[PDB]
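Below: one structure, written as structure tokens.
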Amino acid sequence: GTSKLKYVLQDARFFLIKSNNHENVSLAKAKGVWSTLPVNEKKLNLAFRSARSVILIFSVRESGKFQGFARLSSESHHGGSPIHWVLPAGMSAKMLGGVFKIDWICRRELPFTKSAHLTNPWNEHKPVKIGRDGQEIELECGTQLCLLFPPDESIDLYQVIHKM
Ligand SMILES: CNC(=O)c1cc(-c2ccc(C)s2)[nH]n1
């Protein structure tokens, strides 16, 4: 069912995360971590302190899909185990240095064709698939987007609820 999912999403904040490649999303799904540009890292750290759940909704550029969504379980931290991200053309790993811990809520994909009816007020009411990396998604749009994903029966949200 969807009741624990709705509980986790209650009063949450939502951010669109754009990866240039599948490799980084696969690494994030395997290791429970994410890193972003410093401009976005500052926004996510502020959001983590301000809301009961901060949700990252992932999309690999040019894939036409979202690849899942996850909840921040920490602010960003440096000096942990290194993560072998595939780095965009220009600038090095010092940029992607802050590491957030995340708990996956859904590792299933959702094609953009299924979210065409959702627009994001914080991006000019453009379709929610449209947005830069780090674009915040308004509460109602983000909740409905997450509820469109196929259920991920491998996930138990009991442990996430306890972290709140
Ligand atoms: C592990 N993190 C990543 O792959 C990643 C890459 C980005 C980028 C946003 C805008 C770019 C030119 S690059 N934001 N996050």
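Each residue's number is its place along the chain shown, starting with 1.
Placed from the backbone N, Cα and C atoms, the Cβ positions cover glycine too.
As annotated by Swiss-Prot, RNA binding site applies to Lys18, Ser19, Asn20, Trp34, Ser35, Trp85, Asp133. The domain 'YTH' annotation in Swiss-Prot covers 12-149. According to Swiss-Prot, the mutagenesis experiment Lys18 to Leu (Swiss-Prot position 361) carries the annotation: Does not affect ability to influence alternative splice site selection. Recorded in Swiss-Prot as a mutagenesis result, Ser19 to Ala (Swiss-Prot position 362) carries the remark: Does not affect ability to influence alternative splice site selection. Under its mutagenesis entries, Swiss-Prot includes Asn24 to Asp (Swiss-Prot position 367) with the note: Abolished binding to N6-methyladenosine (m6A)-containing RNAs. Annotation of the published mutagenesis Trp34 to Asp (Swiss-Prot position 377) in Swiss-Prot: Abolishes RNA-binding and ability to influence alternative splice site selection; the original residue is retained in the structure shown. Under its mutagenesis entries, Swiss-Prot includes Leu37 to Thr (Swiss-Prot position 380) with the note: Reduced binding to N6-methyladenosine (m6A)-containing RNAs. Among the mutagenesis entries in Swiss-Prot is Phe66 to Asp (Swiss-Prot position 409), noted as: Abolishes RNA-binding and ability to influence alternative splice site selection. Among the mutagenesis entries in Swiss-Prot is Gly68 to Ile (Swiss-Prot position 411), noted as: Abolishes RNA-binding and ability to influence alternative splice site selection. The note that Swiss-Prot attaches to the published mutagenesis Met95 to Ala (Swiss-Prot position 438) is: Reduced binding to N6-methyladenosine (m6A)-containing RNAs. Swiss-Prot gives this note for the published mutagenesis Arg132 to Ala (Swiss-Prot position 475): Reduced binding affinity for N6-methyladenosine (m6A)-containing RNAs by 100-fold.
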Item checked: From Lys18, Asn24, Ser35, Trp85, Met95: recorded positions whose CA lies within 10 A of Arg132 (mutagenesis position) -> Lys18
Notebook entry, point to check: Helix, strand or coil: which one is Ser19 (mutagenesis position) in, per DSSP?
Noted result: strand
Notebook entry, point to check: 10 Å Cβ neighbour count around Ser35 (RNA binding site)?
Noted result: 19
Check: Quick one: which of the recorded positions (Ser19, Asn24, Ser35, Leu37, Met95) have their CB closer than 6 Å to ligand 1?
Finding: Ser19, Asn24, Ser35, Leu37
Next item on the list: Name the secondary structure element type, per DSSP in three states, that contains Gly68 (mutagenesis position).
Entry: strand
Checklist line | Cα separation, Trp85 (RNA binding site) to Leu37 (mutagenesis position) (Å, whole number) | finding: 13
Notebook entry, point to check: Cβ distance under 8 Å to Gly68 (mutagenesis position), same chain, sequence separation 6 or more: which residues?
Noted result: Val25, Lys29, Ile57, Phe58, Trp104, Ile105, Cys106, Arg107, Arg108, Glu109, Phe149, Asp152
Check: Reduced to three states, what secondary structure does DSSP give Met95 (mutagenesis position)?
Finding: helix
Notebook entry, point to check: Looking only at DSSP and grouping its letters into three states, which state does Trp34 (mutagenesis position) belong to?
Noted result: strand
